[PDB]
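A quick write-up on the structure given underneath.
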Amino acid sequence: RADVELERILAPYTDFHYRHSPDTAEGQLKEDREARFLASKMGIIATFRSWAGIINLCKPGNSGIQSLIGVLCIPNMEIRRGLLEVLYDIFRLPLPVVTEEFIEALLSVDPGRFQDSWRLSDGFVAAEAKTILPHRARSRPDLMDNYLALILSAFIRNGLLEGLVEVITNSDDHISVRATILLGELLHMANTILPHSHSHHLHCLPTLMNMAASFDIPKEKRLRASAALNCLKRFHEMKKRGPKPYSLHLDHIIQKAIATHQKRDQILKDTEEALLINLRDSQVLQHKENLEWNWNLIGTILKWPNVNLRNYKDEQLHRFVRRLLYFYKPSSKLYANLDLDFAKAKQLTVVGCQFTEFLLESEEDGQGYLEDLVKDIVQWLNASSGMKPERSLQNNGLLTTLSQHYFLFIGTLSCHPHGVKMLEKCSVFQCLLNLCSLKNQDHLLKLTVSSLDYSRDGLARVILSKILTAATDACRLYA
Amino acid sequence: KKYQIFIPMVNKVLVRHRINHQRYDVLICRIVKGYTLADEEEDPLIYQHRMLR
Amino acid sequence: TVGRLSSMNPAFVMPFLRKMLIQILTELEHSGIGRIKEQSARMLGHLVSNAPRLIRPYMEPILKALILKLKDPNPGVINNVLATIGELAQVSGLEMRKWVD
């Protein structure tokens, strides 16, 4: 039949009092409604993904889509919360968390949110980089965008945007936030998928804007619309930023990538007065213990443009680097023992990489202090990996501690031309070459793949070639 | 990083009057030389909510 | 400048203009200063005289605000609101029909 067979699935949402079974127990009456909504939701989604259902539900005359959108404007709280979950799944959008504040709900929709497949056990970098870095396709047609463009156009024609504006300004606090995010998603989706003619009058929102600049309407309704525009504007900035790296292993890859593509296209006096004042406030001298030093003033001294242990030859600075040298020493168990949840691991890890580059700048002088650091890392590898028949079981310690953030220290040293030469003196590439053929160690092999720099030639790509052809099948798959 | 373009304006005033502020020295260092990628160009309201919770 | 540039890249300019447009109308009513009201009215004239298509759907919120300004129970404000209405009468052809009387 015409309008009674297929439209039966819309009954649970369109009818506020729906009774599917004439005879049923009243004990599970409340649970019955929840079961009906869940089962009906999977039916509406299923009929909107088939061409035989899109056309029948969007006929020019009276159709089910107009009844579905029309019932959204009715001030009912049980139906509105049900319908919004349907709309997110039709367009395949991430669902935000239930809250009454927009900021908390906005942080749960960002594409750069952490996922459980990004850990060391799962895909370390390859899984993470898929959803952050964009695909290398600029002309290949995307058949899924064509499907969404037609679906989005149909809802706009029937009046979806006008319905959402009514929901935003005339519903509960925790419902308007879900509707505001959905409205923000559709606008961003419509300015990059839809053609110009459909979307040239779409970003103006005539109905929402008039409820803002109107002093005749009640003030409570006016400010709800005005606050919606401010909240909706902040959603635009989230898409403008785009995805951002979450792990330092991926972060360092991007930093080196842009650096080498910008150097091919051909600040302060730093008097001793500034250094002495800053050094005394670093607290690393008078208090010879961690957890007291002001780490904010430590990084600035390291990556300050002119101070490099060579231009400013000072005895006090020699103590400062020597004091910090003992903290990051692998043998001196003051840093490797820290848990992965120190709540300051990000700052501490960056400073360590920020420190090893400082020594490399003073090639003639800092090589003495830098040679000590690299030697103990090799000794740490010979014990943690277990290549002396003794331990062979240090896997647990590496994963649960900050000892895993040492490939970053050795990885960043391979970028500079004068750093790879320092590795040969310490003979760390040979240690990395020998550990390629380790069947039991897999997490350690993942770290060295994503830490080395392969921009230039040399032994950096020799080790990578070994891993991708002579190693475990699981390890070679990751490579 | 949008403040990076204002550095030449303020750097001229500081060198003339010899103003050495500790906190301002830290912020400018992170902008001229990179620190991370998820911290630069960060929405202030998101950061405030994160610290509160 | 941004008004003319708005019709070219509406994905960037329009989200910022909507917040700006409300602020212009906020100063007309809330701030009871003759200097501020004169200041905001002049900026309103530039926006409509430079981006007519965007301001066309916003005739009712703008005209009603200016009309109430004329019937207030300072030469600066009057010389600017009258000029602004001149540009508003060109963008909305045959629509400003219920306010002529």
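By Swiss-Prot numbering, chain A shows 245-510, 520-732, in order.
Placement of Cβ uses the backbone N, Cα and C atoms for every residue, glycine included.
While the structure shown retains the original residue, Swiss-Prot records the mutagenesis experiment A:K274 to G with this note: Abolishes deubiquitination by USP9X and increases interaction with MTOR. No effect on interaction with SIN1. Among the features that Swiss-Prot reports, ATP binding site is placed at A:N543, A:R572, A:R576, with the record citing a large-scale study or a structure entry.
Here the features listed in Swiss-Prot are painted onto the structure.
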| residue | record | Cβ within 10 Å |
| --- | --- | --- |
| A:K274 | mutagenesis position | 8 |
| A:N543 | ATP binding site | 13 |
| A:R572 | ATP binding site | 13 |
| A:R576 | ATP binding site | 14 |
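A gap of 58 Å separates the Cα atoms of A:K274 (mutagenesis position) and A:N543 (ATP binding site). The secondary structure of A:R572 (ATP binding site), as reduced to three states from DSSP, is helical.
The secondary structure of A:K274 (mutagenesis position), as reduced to three states from DSSP, is helical. The DSSP secondary structure for A:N543 (ATP binding site) is coil.
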